[PDB]
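Asker: Would you mind keeping the following structure in view while I ask a few things?
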Amino acid sequence: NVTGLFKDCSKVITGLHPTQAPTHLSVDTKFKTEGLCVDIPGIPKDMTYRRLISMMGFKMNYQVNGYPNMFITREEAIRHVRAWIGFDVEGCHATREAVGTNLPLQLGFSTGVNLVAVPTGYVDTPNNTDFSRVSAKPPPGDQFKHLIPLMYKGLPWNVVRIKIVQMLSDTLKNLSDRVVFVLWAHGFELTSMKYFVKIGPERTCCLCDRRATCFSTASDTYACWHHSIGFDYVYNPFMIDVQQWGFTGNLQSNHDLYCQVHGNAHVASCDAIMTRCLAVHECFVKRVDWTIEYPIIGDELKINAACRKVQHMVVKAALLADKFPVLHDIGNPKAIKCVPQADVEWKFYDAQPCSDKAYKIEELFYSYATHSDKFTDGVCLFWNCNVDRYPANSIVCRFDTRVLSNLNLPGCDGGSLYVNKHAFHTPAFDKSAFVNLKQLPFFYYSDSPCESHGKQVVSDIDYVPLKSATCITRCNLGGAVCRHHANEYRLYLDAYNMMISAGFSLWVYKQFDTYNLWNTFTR
Amino acid sequence: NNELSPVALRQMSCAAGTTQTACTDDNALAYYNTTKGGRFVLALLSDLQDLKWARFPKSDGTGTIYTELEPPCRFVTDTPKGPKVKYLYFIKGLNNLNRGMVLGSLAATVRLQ
Amino acid sequence: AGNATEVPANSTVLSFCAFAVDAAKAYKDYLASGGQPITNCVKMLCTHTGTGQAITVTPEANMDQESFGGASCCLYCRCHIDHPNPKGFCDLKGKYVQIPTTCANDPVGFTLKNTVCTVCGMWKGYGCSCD
Ligand SMILES: [Mg+2]
Ligand SMILES: [Zn+2]
Ligand SMILES: [Zn+2]
Ligand SMILES: [Zn+2]
Ligand SMILES: [Zn+2]
């Protein structure tokens, strides 16, 4: 059994004078007589042979702790998002002097990029190998006619690795201290990687605290990702094996399974972006897991606290307004009451109940064609539930997915993957969800006494200049301060605005009105 | 200065074996041209060491043909796990013309060793 | 096309020396990392007569040792990888290597750990009158 690994690539079949062949196979049958080699003075050695050599058949999987085994297994690449970026390359074979080798020409990832490069390879020489540039042509397949205008305009390796590690150093610099890739057909990636990649001892980055995933050869320097400028190597990266995780056909038709929005404009980056997309599906289209966490990068606790306080506040307002006879909760995983004091009929629903308190969480999967004409009494709850059309009455809040939020990571199929502490595979946005309500109308509600020296009622409470007839925080007639209230609205205003920076959208039904709060405050 | 023939020779899978009866229904790869007379067949492609007969339903599906094969031509294609032996039988007594256009379309499709 | 070359059984081995940039300490950790040796060094043949200088144009051997080739004895060139050689490749490509009987299992660690002494031209310690 012989290897395509280091398999010679030039057509010349004249064996090497074994003093110029580093293996016992690359010796001509002039020296092997009964498995042994005998020196021959009858012919001198040769100095005229320039052959490229194959770089396939690797199967890298040593076993030491001094290097961490780069390829991560099933979970160790699912757990670690903010690193997913595609990897796929297109290749070709040579014409005259040689053929039988695979070399890269265009490289595409998850980033909407497709790098051009002239092919080069390890030619064998009587002193070592040289890294020589050889004539190139794409495969004779007619579907490679798109690959015609790429061979005469490519780029060498040095500038290419600089630009690539720098695309890294500005796109992934925001994300992680390594880099993981999705890959379908592992083989051509195996063949393509080696040119600007090197393994060795992972150590510590230069003047930085990350793990060193950059390497220089002129100096041997180790850069992270805020500090990789002209320093062009990916050193301890990662990958995620997409193919061997439950598939049959190619990635294209398996993208056609669910991922339909992904059109097919004839490029190469589409293959890696769809690799990432389909890997996202075949692990995350199911139920959200609560045992998985993430690093926070960043500022996320502000969004969390604002979301909690505003949700509680708006539910309080709608409740104390409309006086709901029954509030049919939906999709609440920890059976506690959002509003503390609420004399409303309290239920518990979800598509997946738990163990204890399942006597609360009833088994029900909502649908617009099924449960349409039952919960008309009172109101339900559609906070972050991503179903079909919302019923006639509901207090709602849906992630408008198209927003810009560098914690958003696109996925399948267009439905966004938000990366908080629990990865939300949330369905995309359309207008067909909110066809029974209208978006949120602003207000401000408070029902507590003041703090000033008056203690009792008007007019002994201090009014400082606050003029706004929309913050219905009585008392409110030109002053409307009460200290604790006014500034709070101030802060509260900030609160509201902050939410429109995440993506969550609030809507309340049309028949809501403002004067009910006014009449509530007529004490 | 005189180009030969841009092609349109299709390839299907069907039945062949070593004797009149040994032909299993799915093991061979027919290369053919649907001329004036049905899917007129030209050559066979296989992986087995030898197949001296083949069997294919007719134009409308009346009977099964008993078309013998050539002493196959030897060559090796490539599959992602290295080289792979393959044979190219011809329907015996097939002149140079269609042998040539078959080789054309074929070597076009399959890159050898 | 071309000519076949490596054994698939030592693929992994050369893999660790194909993608490595600190490949020397790497492959010595590999020799000591749960593996069996690179089972493909060119096996020469001679009368075992001559001095002990391995780096020889025509096998120059002792009665004890045994000769492999010259080129097939540096992993830096056995893997077609880049070299830290100043200018700019490895020397033993072209000659022969007669290693003494003990340490002659693998000539890679030999060529890298030892290096010819200018005095007796032999491998330093196998043997030498070096004081
Ligand atoms: Mg494509
Ligand atoms: Zn750094
Ligand atoms: Zn007040
Ligand atoms: Zn060397
Ligand atoms: Zn000495």
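Using Swiss-Prot numbers, chain A covers 5928-6450, in order.
Structure determined by electron microscopy, 3.8 Å.
Cβ coordinates come from backbone N, Cα and C, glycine included.
Pasting the relevant annotations from Swiss-Prot:
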{"type": "ACT_SITE", "residues": "A:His6193", "note": "active site"}
{"type": "BINDING", "residues": "A:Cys6132, A:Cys6135, A:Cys6151, A:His6154", "note": "Zn(2+) 14 binding site"}
{"type": "BINDING", "residues": "A:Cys6377, A:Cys6402, A:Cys6409, A:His6412", "note": "Zn(2+) 16 binding site"}
{"type": "DOMAIN", "residues": "A:5997-6212", "note": "domain 'ExoN'"}
{"type": "VARIANT", "residues": "A:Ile5967 to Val", "note": "In strain: Omicron/BA.1, Omicron/BA.2, Omicron/BA.2.12.1, Omicron/BA.2.75, Omicron/BA.4, Omicron/BA.5, Omicron/BQ.1.1, Omicron/XBB.1.5, Omicron/EG.5.1"}
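Surface or core, plus neighbours and distances: that's what I need for these features.
Answerer: Taking a C-beta cut-off of under 8 Å and a sequence gap of six or more, A:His6193 (active site) has these contacts in its own chain: A:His6073.
Annotation note: A:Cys6135 (Zn(2+) 14 binding site) sits in a coil segment as assigned by DSSP. A:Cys6135 (Zn(2+) 14 binding site): 16 other CB atoms within 10 A of its CB, across all protein chains.
The Cβ of A:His6412 (Zn(2+) 16 binding site) lies under 8 Å from the Cβ of A:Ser6373, A:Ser6375, A:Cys6377, A:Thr6400, each of which sits 6+ residues away along the same chain. Under the three-state DSSP scheme, A:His6412 (Zn(2+) 16 binding site) falls in the coil class.
A sphere of 10 angstroms centred on the C-beta of A:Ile5967 (variant position) encloses 14 other C-beta atoms. According to DSSP, A:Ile5967 (variant position) sits in a coil region rather than a helix or strand.
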Asker: For A:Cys6135 (Zn(2+) 14 binding site) and A:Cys6409 (Zn(2+) 16 binding site), what Cα-Cα distance in Å is obtained after rounding to a whole number?
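Answerer: Given the Cα positions, A:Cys6135 (Zn(2+) 14 binding site) is 51 Å from A:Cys6409 (Zn(2+) 16 binding site).
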Asker: Compute the centroid of the Cβ atoms of A:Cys6377, A:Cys6402, A:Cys6409, A:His6412, then list the same-chain residues not in that set whose Cβ lies within 8 Å of it, in sequence order, for the Zn(2+) 16 site.
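Answerer: Result: A:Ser6373, A:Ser6375, A:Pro6376, A:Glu6378, A:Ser6379, A:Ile6388, A:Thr6400, A:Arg6401, A:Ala6407, A:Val6408, A:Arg6410, A:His6411, A:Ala6413.
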Asker: Enumerate same-chain residues with a sequence separation of six or more from A:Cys6409 (Zn(2+) 16 binding site) and a Cβ-Cβ distance below 8 A; give 'none' if the list is empty.
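Answerer: Long-range Cβ contacts: A:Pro6376, A:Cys6377, A:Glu6378, A:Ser6379, A:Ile6388, A:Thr6400, A:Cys6402.
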Asker: What is the set of residues, excluding A:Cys6132, A:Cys6135, A:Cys6151, A:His6154, whose C-beta falls within 8 angstroms of the centroid of the C-beta atoms at the Zn(2+) 14 site?
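Answerer: Other same-chain residues with Cβ inside the cutoff are A:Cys6133, A:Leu6134, A:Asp6136, A:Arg6137, A:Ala6139, A:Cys6141, A:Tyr6149, A:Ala6150, A:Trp6152, A:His6153, A:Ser6155.
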Asker: Give me the Cα-Cα distance between A:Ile5967 (variant position) and A:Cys6132 (Zn(2+) 14 binding site), rounded to a whole Å.
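Answerer: Between the alpha carbons of A:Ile5967 (variant position) and A:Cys6132 (Zn(2+) 14 binding site) there are 53 Å.
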Asker: Please list, in sequence order, the residues in the chain of A:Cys6132 (Zn(2+) 14 binding site) that are at least six apart in sequence and whose C-beta is under 8 Å away from its C-beta.
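Answerer: Within the chain, A:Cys6132 (Zn(2+) 14 binding site) has Cβ neighbours under 8 Å at A:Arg6138, A:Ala6139, A:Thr6140, A:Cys6141, A:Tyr6149, A:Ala6150, A:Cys6151, A:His6154.
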Asker: Filter the binding-site residues A:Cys6377, A:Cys6402, A:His6412 down to those with CB closer than 6 A to an atom of ligand 3; keep them in sequence order.
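Answerer: Cβ < 6 Å from ligand 3, in sequence order: A:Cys6377, A:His6412.
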Asker: Can you go through the recorded positions A:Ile5967, A:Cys6402, A:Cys6409 and pick out those with a C-beta less than 6 angstroms from ligand 2?
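Answerer: Near the molecule: none at all.
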